[PDB]
Amino acid sequence: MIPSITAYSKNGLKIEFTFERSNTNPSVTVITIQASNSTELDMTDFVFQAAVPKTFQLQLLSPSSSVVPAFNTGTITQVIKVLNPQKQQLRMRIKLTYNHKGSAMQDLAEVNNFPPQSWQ
């Protein structure tokens, strides 16, 4: 199968990517993100966004919630589907926005550690 990756890990926020190849369209890879929070305070009004290179197409499904709870007591799960008709190496730019300790937090990062199985 396709191994999971840690996509992001900073400021107590961790985002894991798990992967499955679609059963409907073999050019589609279904990514399930899981966002977790190891700090003492919930991350609220949380929004994950993503963009991929021109040859790819992306569809982001509804997240399970808007709160990444403190102490790792649960996660936010959200699915991203990626269409890669020209079988190029997948890479991504993520944008994370949320409130923590009353402040607006926002980070942009690259995910350039996708496993080959995720796109070959």
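Each residue's number is its place along the chain shown, starting with 1.
So how was this one determined? The header says X-ray crystallography, 1.8 Å.
Cβ coordinates are placed from backbone N, Cα and C, and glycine is handled just like the others.
As given in Swiss-Prot:
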type    : residues                           : note
MUTAGEN : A51 to D (Swiss-Prot position 753) : Strongly reduces interaction with EPS15 and SYNRG
MUTAGEN : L60 to E (Swiss-Prot position 762) : Strongly reduces interaction with EPS15 and SYNRG
MUTAGEN : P63 to N (Swiss-Prot position 765) : Reduces interaction with EPS15 and SYNRG
- Query: Quick one: Cα separation, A51 (mutagenesis position) versus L60 (mutagenesis position), in Å?
  - Reply: 10
- Within 10 Å of each Cβ, count the other Cβ atoms, then let me know which of the mutagenesis positions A51, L60 comes out lowest. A51
- Task: Would you count the other CB atoms within 10 A of the CB of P63 (mutagenesis position), including those on all shown protein chains?
- Result: 17
